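Notes follow the structure.
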Amino acid sequence: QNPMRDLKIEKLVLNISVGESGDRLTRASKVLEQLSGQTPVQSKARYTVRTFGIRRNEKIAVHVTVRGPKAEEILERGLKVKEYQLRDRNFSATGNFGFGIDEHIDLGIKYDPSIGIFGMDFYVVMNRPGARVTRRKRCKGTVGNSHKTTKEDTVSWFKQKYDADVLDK
Amino acid sequence: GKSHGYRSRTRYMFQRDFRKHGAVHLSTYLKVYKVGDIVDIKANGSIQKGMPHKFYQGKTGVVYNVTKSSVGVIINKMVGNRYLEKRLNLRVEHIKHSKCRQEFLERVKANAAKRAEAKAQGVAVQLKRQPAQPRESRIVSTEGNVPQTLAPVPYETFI
Amino acid sequence: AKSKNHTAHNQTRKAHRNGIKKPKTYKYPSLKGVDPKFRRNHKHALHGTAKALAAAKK
Amino acid sequence: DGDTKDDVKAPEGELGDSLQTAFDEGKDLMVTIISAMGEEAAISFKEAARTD
Amino acid sequence: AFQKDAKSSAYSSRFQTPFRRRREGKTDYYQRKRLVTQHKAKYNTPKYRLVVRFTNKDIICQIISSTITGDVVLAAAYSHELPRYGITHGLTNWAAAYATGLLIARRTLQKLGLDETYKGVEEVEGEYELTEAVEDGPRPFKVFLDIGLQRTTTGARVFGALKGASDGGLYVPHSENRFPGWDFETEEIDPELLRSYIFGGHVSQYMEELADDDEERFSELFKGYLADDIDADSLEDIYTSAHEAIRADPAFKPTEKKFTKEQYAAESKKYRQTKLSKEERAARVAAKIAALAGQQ
RNA sequence: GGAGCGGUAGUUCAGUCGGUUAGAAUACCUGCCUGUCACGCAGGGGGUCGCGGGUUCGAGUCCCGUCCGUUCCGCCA
RNA sequence: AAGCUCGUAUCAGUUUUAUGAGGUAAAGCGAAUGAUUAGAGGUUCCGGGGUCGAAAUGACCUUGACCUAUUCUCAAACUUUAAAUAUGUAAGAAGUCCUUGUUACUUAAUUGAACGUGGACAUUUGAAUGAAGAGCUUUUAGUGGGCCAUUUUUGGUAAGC
RNA sequence: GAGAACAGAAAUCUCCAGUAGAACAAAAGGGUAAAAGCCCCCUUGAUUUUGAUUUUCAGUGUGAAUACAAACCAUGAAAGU
RNA sequence: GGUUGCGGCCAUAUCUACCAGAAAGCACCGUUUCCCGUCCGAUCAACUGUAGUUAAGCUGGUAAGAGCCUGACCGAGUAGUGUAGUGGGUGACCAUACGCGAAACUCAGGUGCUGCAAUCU
């Protein structure tokens, strides 16, 4: 009872929230750029705050949506900093997950002192083939309950390859 | 001060009506208006261009002129002592056909047929609609259905 | 000088003395504010169709 | 937005003398003026505390 | 999964549903209205629209003009009927779309009579030219491109289908820029690239490019072609003599069917289940009270 | 019985009606001077800008209500 | 007041048959919008105050918001629903059909289009009842401070306000 | 709602639900969901000549608007607008 | 009868939670040299029906489901209201005659129909 109902990574979004605009953000943008191979995007602050220091629509943070075999690469080498040990949370109730890391240096990158250090947020998102349903223009649909990514199933999939440790309470 | 805008006192007039919002359905547009045809005027808040004035909501009249996406309608407005004949320019979305006129036309169509039938019979028709004639002398039937006698009912509290 | 501001009283009773005379329409209505194009076309049509009846029927 | 327009005559104001005095000491001089009916002269002195 | 967010009685009660053809996600009404609405001074005189749709491994192309009962077809033409014209494999591509368009053009105007007059271009040199006006003689037949939802981009097989349509006799007005090989950087059409496109030149060049790049992928693709003895430089000539197979005899000969509708009904009704009755429902409820509630 | 005005460090007040910042004086605190306190020298903190709600990228200043205080009218008989 | 043009016209402060529009009285709120009385059960790791514990995504009470199903109550500027009364339009000769003429409009098309010659269909000519004529023009007087009564109703404690 | 270094009531990301509970320059009421909302692309139709019409009405004006013509443009693949 | 493209009406068609689907049909699904467009061949573009499925989508069924609809001497002639009275009532209001007439509630019944063209064991 498992032919097409397989499971895989849809995409992975590498993200860096930088507390101000300008220089730091640009450096981050360089960082993501050469890591991934894709050139990144620069998100705007949705509203004024002041206690953080930022204001309205300031160009604050950067990210990049990575897909295919190329995402798997980055997941591997990055997943090795947390050392194949995740948590009982971290996996959402929609059958997706993520892990935050710090020091981009310990995953291929060479330091190069003009740049600096920046922590990263990996949020990996899953699917079963058939999820063209939602994202397509013509004849849009909702995905049925039996074919959805659950938490438990995702955890299983993760355990099975990678020899990955779910751990924790 | 006092106020009399083009949509004065029209809160609930151009309300879109419950669970029928938006997306102007497409029969509307393909309904074909001939010159000198009678039409009812239900305004339509979901289109703003070519709207009627509030006075003409529910009012009925004759089409006189056609154009690209609209129709010229004439109405008899009442003013002071008289009837004055107006000339509106309503977009086709606010209009429907007069059902009554259609019904009439159908009646006329039947009339010709009746006349033809009468002719092959040999004249004598009686074709006008007479009202409800005071119904005839008849005999009822008791047989099983006996007068089920009632009475008045006493006053009771149940409150 | 607080005078009565407005009423519609005893107005209908004035109105019905002469009494809401209707428009009194004519066959061949006034083509005023009818589509210009259409009017132009109709003109030429009438010019033509007169000729047909005038020249031929004799 | 732009740095043009030295004009504005400098203040006749006795309060503009403390500004005249406190300039050499420095620290971001932020000085409002008013254009009312095309008349413009210095009104108040103000200075921010940081900005670096 | 969720019934805590809860589509409640209240929420449901005051929910407006869209239109079915939009609830499927198949008919853009905002577009449709604007398209189909006639200039009211023309009256019943209908507006015709060249419908063109692309499914996975079919092209549908049908001239339709509307009526409030339901939209009535003038004529239809498909890609999966291209077999008896002499094109089998690779049948939802740009050239195939063009061919389909051509077929529909020559078909509708054939059945409408005119065909003899308004033959259009029959060079197919990929030049931007429309169905002309024959001075002294009837106007050419007019019909507008209905895409539906298939997004507009320059180079799409939508536009191939139009090209095929216009060249084959039907007046579809259009700007050139969304045919392939339109220079975006300056208003300069290249007809030779477009020309190449029309007879599957992109495809042939692709075949050429899998001579020494890789030859297992080449086997994976084009398997039918390998079977039927088809190759690169034959390809441009396949569409050429097949265009005249349309321009002599385009007359729509439907399939032989085999069986009739009743047989099909007999087949179908076996598999799909009927409803029920009230009595049956009540019985089932009784059973459910015996088993679950009464507890045997 | 109505109209208009005021509203802030512990106190007097600017700020404030210009919205993306809370300043002066005194008092308080610390060290210093001094035999000790004052004066002085050199530093330091301290105000949800009366209360509650709303509009607002942002309200202390923008709008509405209590709230506590100051003004104006009370004329012709 | 002067008339003028006609002489049973086409109309009627009306009903009938038919078909439109309306958002008030009513009702409704275990229906949105708000306004609100009560407990029940849940909930918290995603609020505090306790007892049990060196700590715990803690064992358990007290509230505090939330959530679920119920509850009593409401609305000029709230509403799914929705009356009565008043109200628009049709009830055909300037009509209907059959043949076919017109054109610089429109049609792929002598297709439509509006306008027509010709032919048919008339004494139940196409609901009731009524028509001290019907229609039409001129000119000019006084007037332009109102008030009371039934019912509907706003301010106002109320008023012969 | 559930998750992701610093991250916390809120800063960025992602999935799920989401008939509108938002946003439409400004009052209030309408209207709006592959939208009239947001992001992009190309632009001057906020253009020229003169009528007709509706509103408030004396059926004058003024303002505001509607349907058209005859131009010349805009954009779009087009229907159109 | 099913299924596709195009529809009309716009929930008797929508939503919740499940289960069935042979033929073809769609459908997902394979690939990026070219046209094309994205931060990303996810989206849209193009190229293959070849490499694989009916897991989803779509269709159909089930539930004393929500919702929606349809009718009922179901409430109920209930409110409410036009007309009349030198009718009752201190009044508030109420009854009477000629008429007109609802909503909630309760019960039962239904859970898309259908047009254009094509195609299917």
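Following Swiss-Prot, chain D shows residues 106-157, kept in their order.
Method reported for this entry: electron microscopy, 3.8 Å.
Each Cβ is built from the backbone N, Cα and C atoms, and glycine gets one as well.
Record note (Swiss-Prot) on the mutagenesis of D:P116 to L: Temperature-sensitive growth phenotype; when associated with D-118. Lethal; when associated with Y-39 and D-118. The Cβ of D:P116 (mutagenesis position) has 17 neighbouring Cβ atoms from other residues within 10 Å, across all protein chains displayed.
Classification of D:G118 (mutagenesis position) by DSSP places it in coil, neither helical nor stranded. In sequence order, D:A146, D:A147, D:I148 are the residues near D:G118 (mutagenesis position), counting only same-chain partners six or more apart with C-beta under 8 A. For the mutagenesis of D:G118 to V, Swiss-Prot gives this note: Temperature-sensitive growth phenotype; when associated with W-122. The structure shown keeps the original residue.
In Swiss-Prot, a mutagenesis experiment is listed as D:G118 to D, annotated with the note Temperature-sensitive growth phenotype; when associated with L-116 or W-122 or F-140 or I-142. Lethal; when associated with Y-39 and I-66 or with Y-39 and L-83 or with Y-39 and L-116 or with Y-39 and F-140 or with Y-39 and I-142 or with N-120 and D-124.
A simple way to gauge crowding: the CB of D:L120 (mutagenesis position) has 13 other CB atoms within 10 angstroms, across all the protein chains here. Under its mutagenesis annotations, Swiss-Prot gives D:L120 to N the following note: Lethal; when associated with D-118 and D-124.
According to Swiss-Prot, the mutagenesis experiment D:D122 to W carries this note: Temperature-sensitive growth phenotype; when associated with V-118. For D:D122 (mutagenesis position), the same-chain residues that are 6 or more apart in sequence and have a Cβ closer than 8 Å to its Cβ are D:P116.
Neighbour list (D:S140 (mutagenesis position), Cβ cut-off 8 Å, at least 6 residues apart, same chain): empty. D:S140 (mutagenesis position) falls outside any helix or strand according to DSSP and counts as coil. Mutagenesis annotation in Swiss-Prot: D:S140 to F, described as Temperature-sensitive growth phenotype; when associated with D-118. Lethal; when associated with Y-39 and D-118; the structure shown retains the original residue.
According to Swiss-Prot, the mutagenesis experiment D:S149 to P carries this note: In ts1159; temperature-sensitive growth phenotype and impairs programmed ribosomal frameshifting. Impaired ability to promote efficient translation of polyproline-containing peptides that stall ribosomes. Secondary structure at D:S149 (mutagenesis position), as computed by DSSP, is strand. Taking a C-beta cut-off of under 8 angstroms and a sequence separation of 6 or more, D:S149 (mutagenesis position) has the following same-chain neighbours: D:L120, D:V136, D:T137.
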